[PDB]
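S.K.: Here it is, the structure, as structure tokens.
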Amino acid sequence: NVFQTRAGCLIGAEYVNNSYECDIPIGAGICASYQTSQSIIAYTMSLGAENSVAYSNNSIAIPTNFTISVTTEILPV
Amino acid sequence: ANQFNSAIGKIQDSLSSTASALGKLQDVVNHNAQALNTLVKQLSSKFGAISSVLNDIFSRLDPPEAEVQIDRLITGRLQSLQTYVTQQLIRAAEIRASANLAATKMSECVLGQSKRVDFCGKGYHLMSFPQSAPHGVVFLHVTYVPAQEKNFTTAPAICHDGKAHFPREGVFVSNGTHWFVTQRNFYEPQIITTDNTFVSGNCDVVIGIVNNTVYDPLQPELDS
Amino acid sequence: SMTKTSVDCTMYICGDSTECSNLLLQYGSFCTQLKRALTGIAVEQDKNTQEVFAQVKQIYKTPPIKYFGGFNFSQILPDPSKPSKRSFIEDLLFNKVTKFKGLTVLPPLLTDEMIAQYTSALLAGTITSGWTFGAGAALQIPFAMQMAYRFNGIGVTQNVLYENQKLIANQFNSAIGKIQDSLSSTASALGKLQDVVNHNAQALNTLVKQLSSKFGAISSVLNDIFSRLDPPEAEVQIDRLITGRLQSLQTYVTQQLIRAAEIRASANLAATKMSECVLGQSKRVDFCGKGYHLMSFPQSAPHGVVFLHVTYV
């Protein structure tokens, strides 16, 4: 019901060991989210999934396929 | 034509549901909505005077006693304007810095092909589609993203007659039996020719060189 | 990024007396929007770390068997033996950059340990995966085939790379050792990052020294006015002290908005050079460094970023 951060004392949240993309930031790596009998949990932020690529001298990877995607950027004028 | 025509319809289904993609243009309005409601709420503040109404000062007091209390109310309304107009110069400097960023993407991305990465959209740039927006502009970036991956066996050079054969445009790949010439973006296996290879140096100074036979098209054309 | 601060209206303006807190209801919304203007700086300081330091959402790691091109890359790679993950250059970069009156310091969101895991992920994608890590999924390109196609953008064929490859390792490893010796000897190269500490320190030392100044009043103490002078004469002298401290507060919020605009254009210059020079190859002159461009190495820095440009002269 209480947890100590580097930013200060946080009361009313539950510390979990799961790490994923959060919503409401707190600070010093601690970030808060509201998920499911429902409460507000606080945890340490995720950098994304783990990928370790292979390395050798003789191996190359050539892509056989392509996918055309459309992205949208909005700049005010 | 199957991939591109489905990709435009995913933009139309996203903008009809999610309203927070256009919320950068909604922060242009909501900063101005707090700015025009700033000066309305400053008129009710007393500014140290007894009443904020100017008809309740000069008509309720002596004309020596009014000019102290009126000049406090004018100077408090001058400082509310000096917070307003200074805020309008700072927040328009972020718009005009983004207007030069928007005019660069209308010039470089829309009018021609640009080689830039994470400027005209993520991946290899094809073309850009401008769309009009209130207090802004909406860009549609058509990009080239490769998908599937397959691992091949490479080598920097091919030794044949004692001279090293370097690739001109392409890479050297192998399936485990024969050596093929493909490209970095796609898999198109080809027959190794002298026009696709470049001859420089010997085979001793190249680290990782392999032995294969470079096919000469002129050699079947001697007796034919 | 800069130092995120917050100013309390109650403790700074008033001397903890009951007369000063009752007179702020007539003044109203003066210090309400100035706390909202410093809040909107502190949102945009966290957005500068998201655009610059993390280009991609995918984390790449170094393979445990290290032989890369006959080169020594161990100065830019982090040390697994230490509990803090830092490279050999970033140990020198962190050490050269150097009471509560109601002013507090907001802590940053992204910690400096998580900046170096954005740094070691994008150095792993540059060495192992080529230029395709930011433009899509990460391929596997060997390192002898990376620099042959990075010579082809500037007009150099593959004859220079494969014959002279032992002579590149005498040139490249001696040039990167002069960067490590120069940053350890002098702190003046990091002095652009030292001014970000220094201009925030002179802004906080301006604001705490305006309490001792009289601002036209007889005494600068609110307890000395209320316990001595008459209450019709107290409301003149207290309200000169409230108005003069708000003009120092109007000076402080306006100068931090100018420094937020100067640090926005430097971070947009930094997020351009992460997207161009680090994640790809540019043909430009004096953008990715002087001469022809080959590759760029980002490094972690306090309140900023340190670029290492590999140039062809």
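All residue numbers given for chain B refer to Swiss-Prot; the residues shown span 924-1147 in order.
Determined via electron microscopy, 3.4 Å.
Any Cβ shown, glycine's included, is placed from N, Cα and C.
Here's the feature list from Swiss-Prot:
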- B:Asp950 to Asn: In strain: Delta/B.1.617.2, Mu/B.1.621 (VARIANT)
- B:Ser982 to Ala: In strain: Alpha/B.1.1.7 (VARIANT)
- B:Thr1027 to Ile: In strain: Gamma/P.1 (VARIANT)
- B:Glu1092 to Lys: In strain: Theta/P.3 (VARIANT)
- B:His1101 to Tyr: In strain: Theta/P.3 (VARIANT)
S.K.: Taking each of the variant positions B:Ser982, B:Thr1027 in turn and counting other Cβ atoms within 10 Å of its Cβ, which one has the fewest?
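M.R.: Minimum Cβ neighbour count within 10 Å, taken over the variant positions B:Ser982, B:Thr1027, occurs at B:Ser982.
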S.K.: Cα distance, B:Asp950 (variant position) to B:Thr1027 (variant position), nearest Å?
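M.R.: Between the Cα atoms of B:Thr1027 (variant position) and B:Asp950 (variant position), the distance comes to 22 Å.
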S.K.: Can you count the other CB atoms that lie within 10 A of the CB of B:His1101 (variant position)?
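M.R.: B:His1101 (variant position) is surrounded by 11 other Cβ atoms within 10 Å.
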S.K.: Measuring Cα to Cα, how many angstrom lie between B:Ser982 (variant position) and B:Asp950 (variant position)?
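M.R.: If we compare the Cα positions of B:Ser982 (variant position) and B:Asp950 (variant position), the gap is 44 Å.
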S.K.: According to DSSP, folded down to helix, strand and coil, what is B:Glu1092 (variant position)?
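M.R.: In three-state terms, B:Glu1092 (variant position) counts as coil.
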S.K.: Which residues does B:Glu1092 (variant position) neighbour through Cβ under 8 Å, counting only same-chain ones at least six apart?
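M.R.: B:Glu1092 (variant position) has long-range Cβ partners B:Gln1106, B:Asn1119.
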S.K.: Cα-Cα separation of B:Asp950 (variant position) and B:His1101 (variant position), in Å?
M.R.: 60
S.K.: Taking DSSP as the reference, which of helix, strand or coil describes B:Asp950 (variant position)?
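M.R.: In three-state terms, B:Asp950 (variant position) counts as helix.
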